[PDB]
Amino acid sequence: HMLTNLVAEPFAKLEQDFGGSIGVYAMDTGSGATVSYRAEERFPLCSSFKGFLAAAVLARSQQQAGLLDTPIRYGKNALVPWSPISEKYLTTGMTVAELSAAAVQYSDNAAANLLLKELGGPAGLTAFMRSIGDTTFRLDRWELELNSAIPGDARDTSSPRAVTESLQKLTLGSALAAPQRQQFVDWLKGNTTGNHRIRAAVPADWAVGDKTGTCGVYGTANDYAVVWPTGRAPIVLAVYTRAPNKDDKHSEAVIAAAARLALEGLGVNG
Ligand SMILES: COc1ccc2c(CP(=O)(O)O)cc(=O)oc2c1
């Protein structure tokens, strides 16, 4: 409780300036110290489910050898907005591994939907999260309907704490086999969409992997990350936002500032 009270006031000021709600859970994997602010509230996942989607693909690849190399062909009707990689391979197809990398590193929507289909839809991804001990995560819909971010709607949400706990298990714990774990970390490390979020709070000499989400309404956006500071154990953290009005805009700077506060609360000199 000590570190959480250390940062309670600055978090309240930050979210009031933002005009919405900020949810943060950060875990120092060395000491076990944690920082929480609205950490048990539900926030829309938006694209952040795509990280867990790729982890679920990797988990299945442990039992289905050759799953990652399977070519997937798709039609033009699969190309929903923000499919920047898959639109370039419409005439050729892509492998499951390439779709997973595109989903993680470019937030590719068509790729995410194609991989969701392979796993049995939103319920199949939810089942995977249940299998690692996450009872909070729920995915209910596909891209782009899952972006609705309706106030009070539990569909397609999780909590910052559950996101951080599941991310820890998948990137640092035993939820994935060692080769699949490293592949998940490497995909997160290569993300291209989060330079202005948690990464903006992380010194250049620290390794970081992240997955972003941006719903586009209700001030709703997020990022989760694993951060490897030099000389100490890694930090896992999740930063989620929402706001009361549909037209409220999200703020990357607010996500970065919340990440800064979480790291400062943990005592990690950034
Ligand atoms: C379809 O429209 C989209 C899809 C994704 C994005 C993303 C990528 P992500 O943050 O969800 O991962 C950032 C954004 O600003 O707008 C978006 C708009």
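Numbers run from 1 along the shown chain.
Recorded method for this deposit: X-ray crystallography, 1.4 Å.
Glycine residues also receive a Cβ, built from the backbone N, Cα and C atoms like all the rest.
Database features, via Swiss-Prot:
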- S47, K50, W82, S107, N109, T212, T214: beta-lactam binding site (BINDING)
- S47: active site, nucleophile (ACT_SITE)
- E145: active site, proton acceptor (ACT_SITE)
- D156 to N (Swiss-Prot position 178): Reduces thermal stability of protein (MUTAGEN)
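Only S47, in sequence order, out of the recorded positions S47, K50, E145, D156 have a CB under 6 Å from ligand 1.
Listed in chain order, the residues near the beta-lactam site other than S47, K50, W82, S107, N109, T212, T214 are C46, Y106, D108, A112, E143, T193, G213, each with its Cβ within 8 Å of the site Cβ centroid.
Taking the Cα atom of each, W82 (beta-lactam binding site) and the residue listed as 'active site, proton acceptor' are about 13 angstrom apart. Least crowded of the binding-site residues (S47, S107, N109, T212, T214), judged by neighbouring Cβ atoms within 10 Å of its own Cβ: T214.
Comment: beta-lactam site residues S47, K50, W82, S107, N109, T212, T214; largest CA to CA distance 14 Å, whole number. DSSP assigns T214 (beta-lactam binding site) to a strand segment in the three-state reduction.
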